[PDB]
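Here the structure comes first, spelled out in structure tokens, and everything after it is commentary.
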Amino acid sequence: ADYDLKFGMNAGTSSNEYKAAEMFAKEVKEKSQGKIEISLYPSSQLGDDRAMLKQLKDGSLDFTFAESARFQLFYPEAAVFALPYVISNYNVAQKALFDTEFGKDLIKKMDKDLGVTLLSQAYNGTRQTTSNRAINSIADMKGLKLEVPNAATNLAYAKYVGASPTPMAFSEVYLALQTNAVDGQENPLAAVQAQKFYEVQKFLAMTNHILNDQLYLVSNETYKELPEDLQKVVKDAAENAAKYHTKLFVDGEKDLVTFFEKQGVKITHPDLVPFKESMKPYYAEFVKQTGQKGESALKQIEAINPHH
Ligand SMILES: CC(=O)N[C@H]1[C@H]([C@H](O)[C@H](O)CO)O[C@](O)(C(N)=O)C[C@@H]1O
């Protein structure tokens, strides 16, 4: 095609993310009259999200996904998006990104410093905790070898509840669980399904600890070369796909607990008050490290009412 473009992702071919990316690719090919074709590169084929963000910056990859929280790699105060229990729900995540001074500045910096244009934001689920033994209370987390992505906020979740975090690549997790080299992991339910972690985890605990969004991102080096009518095709398609993406996740969260029960998984509902209490020293440490920019971002987010 005139524009043979590439969209990389860590999620696999059975995931919501892949499904929504297929919708995006289809719409762009149709509405561009075949001028643009977008090929998908799932399962970390091109590296992980940190690696794919570098590739968008350089111009060697055209599209990828990232959470708003992942920009904590560059701007420490952006960890606010994944401090456990701080962001209440997706309504708050949307307003945090688009309707605060903090979020609006972050979007501008992504463009200026990191070479990426934010096309749209979707919901990517709320993280829960699976394990090879029951989590009936925070006490059960003690010494649990909890696999997490290599991201400071997930490492801190594990640390502050008393678990022993082991950071790993997403592709390696299934085998780590199966072999009991680790005792659990902490993705949203849709990823537990997509990765078939339920085949290798007898327990699921509703820890509700981190709220994931998902940003549809384009390399500035690619976006700048598209005539404005094709830029509009891509932007409109990204917005349409994001609504569909969010819907997949919202619908799954209704149904997936019952799906896992029928696969033989036991579900627990530990008291979250001690989980939330355990994070108070982490928020303090966040404010100590990130200074006034962090305190301000927290304030702006804590002001957002979570009811639509
Ligand atoms: C956009 C993306 O790649 N998301 C991935 C996510 C993020 O890397 C971390 O939450 C850090 O932001 O990590 C996973 O949940 C994980 N490795 O278990 C897999 C997700 O597909």
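Easy rule for this one: first residue shown is 1, then count along the chain.
Per the header: X-ray crystallography, 1.5 Å.
Cβ coordinates come from backbone N, Cα and C, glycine included.
Some features that Swiss-Prot has for this protein:
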MUTAGEN   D49 to A (Swiss-Prot position 72)  Complete loss of incorporation of N-acetyl-beta-neuraminate into the LOS
MUTAGEN   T64 to R (Swiss-Prot position 87)  Complete loss of incorporation of N-acetyl-beta-neuraminate into the LOS
MUTAGEN   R127 to K (Swiss-Prot position 150)  Reduced incorporation of N-acetyl-beta-neuraminate into the LOS
MUTAGEN   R127 to A (Swiss-Prot position 150)  Complete loss of incorporation of N-acetyl-beta-neuraminate into the LOS
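Neighbours of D49 (mutagenesis position), defined as other CB atoms within 10 A of its CB across all chains, total 20. Cα-Cα distance from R127 (mutagenesis position) to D49 (mutagenesis position): 18 Å (rounded to the nearest whole number). DSSP classifies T64 (mutagenesis position) as strand under the three-state reduction. Across the structure, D49 (mutagenesis position) and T64 (mutagenesis position) place their CA atoms 8 angstrom apart.
Note: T64 (mutagenesis position) has non-local neighbours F7, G8, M9, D49, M52, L53, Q55, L56, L217, i.e. same-chain residues 6+ apart with C-beta under 8 A of its own C-beta. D49 (mutagenesis position) carries a helical DSSP state (H, G or I).
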